[PDB]
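A.B. asks: This is the structure, below, for whatever I ask next.
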Amino acid sequence: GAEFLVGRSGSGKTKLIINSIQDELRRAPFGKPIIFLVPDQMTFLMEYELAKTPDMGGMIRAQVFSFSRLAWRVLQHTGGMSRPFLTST
DNA sequence: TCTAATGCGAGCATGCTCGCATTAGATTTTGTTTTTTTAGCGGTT
Ligand SMILES: Nc1ncnc2c1ncn2[C@@H]1O[C@H](COP(=O)(O)OP(=O)(O)NP(=O)(O)O)[C@@H](O)[C@H]1O
Ligand SMILES: [Mg+2]
């Protein structure tokens, strides 16, 4: 199923998501994986914010991913990481 | 580097221009023209 959360800048979408994930961490710390997919220059920020709960003070079930990092983990599981890769140069 | 002043003598109409040579001075730039894209690390050695 899909959910389109839409609103102008300042709507509170990101905090709404942060809080959603936090509550879902409260309910079941070992539940099914929760993937937070953000731009690469936004991975750390969210990681910090999720970690800022007096309740839990961290995350385990839920990770923050870039497209690249997500590719790294899923490929670590599924395979195909053997081949070397080429920098742009 | 070219323009101007200084000196001297020959031809002309004893004093005057003119030729020539030469040096010495001073006098002196302006201008303008771009952006290049494209998604932070890495826990474990
Ligand atoms: N319920 C709330 N009440 C007051 N301030 C809030 C609330 N939720 C979030 N904020 C603040 O609002 C600011 C922006 O929240 P955010 O979650 O980024 O909204 P947003 O929809 O993502 N805006 P944007 O990312 O620019 O499109 C932050 O400074 C939050 O601390
Ligand atoms: Mg936001």
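In chain A, numbers come from Swiss-Prot; the residues present are 2-90, in order.
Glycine too: its Cβ is placed from the backbone N, Cα and C atoms.
Okay, these came from Swiss-Prot:
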MUTAGEN   A:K14 to A  No change in AddAB ATPase activity, KM and kcat for ATP hydrolysis are unchanged, helicase rate and processivity are unchanged, enzyme-Chi-DNA complex is 3-fold less stable
MUTAGEN   A:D41 to A  No longer recognizes the Chi sequence nor generates the Chi fragment
MUTAGEN   A:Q42 to A  No longer recognizes the Chi sequence nor generates the Chi fragment
MUTAGEN   A:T44 to A  No longer recognizes the Chi sequence nor generates the Chi fragment
MUTAGEN   A:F68 to A  Reduced recognition of the Chi sequence, reduced generation of the Chi fragment
MUTAGEN   A:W73 to A  Reduced recognition of the Chi sequence, reduced generation of the Chi fragment
A.B. asks: With the Cβ atom as the reference point and anything under 6 Å counting, tell me which of the mutagenesis positions (A:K14, A:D41, A:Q42, A:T44, A:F68, A:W73) are near ligand 1.
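C.D. replies: List returned for ligand 1: A:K14.
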A.B. asks: With an 8 Å cut-off on Cβ-Cβ distance and a minimum sequence separation of at least 6, pull the same-chain contacts of A:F68 (mutagenesis position), or say none.
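C.D. replies: Within the chain, A:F68 (mutagenesis position) has Cβ neighbours under 8 Å at A:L38, A:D41.
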A.B. asks: If you measure A:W73 (mutagenesis position) to A:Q42 (mutagenesis position) at Cα, how many Å is it?
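C.D. replies: Each residue's Cα considered, A:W73 (mutagenesis position) and A:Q42 (mutagenesis position) end up 17 Å apart.
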A.B. asks: What number of additional C-beta atoms lies within 10 angstroms of the C-beta atom of A:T44 (mutagenesis position)?
C.D. replies: 18
A.B. asks: Across all the protein chains here, work out how many other Cβ atoms are within 10 Å of the Cβ of A:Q42 (mutagenesis position).
C.D. replies: 8
A.B. asks: Can you go through the mutagenesis positions A:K14, A:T44, A:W73 and pick out those with a C-beta less than 6 angstroms from ligand 2?
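C.D. replies: Near the molecule: A:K14.
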A.B. asks: Taking only same-chain residues 6+ apart in sequence, whose CB is under 8 Å from that of A:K14 (mutagenesis position), what do you get?
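C.D. replies: Counting only residues 6 or more apart in sequence, the Cβ neighbours of A:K14 (mutagenesis position) under 8 Å are A:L6, A:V7, A:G8.
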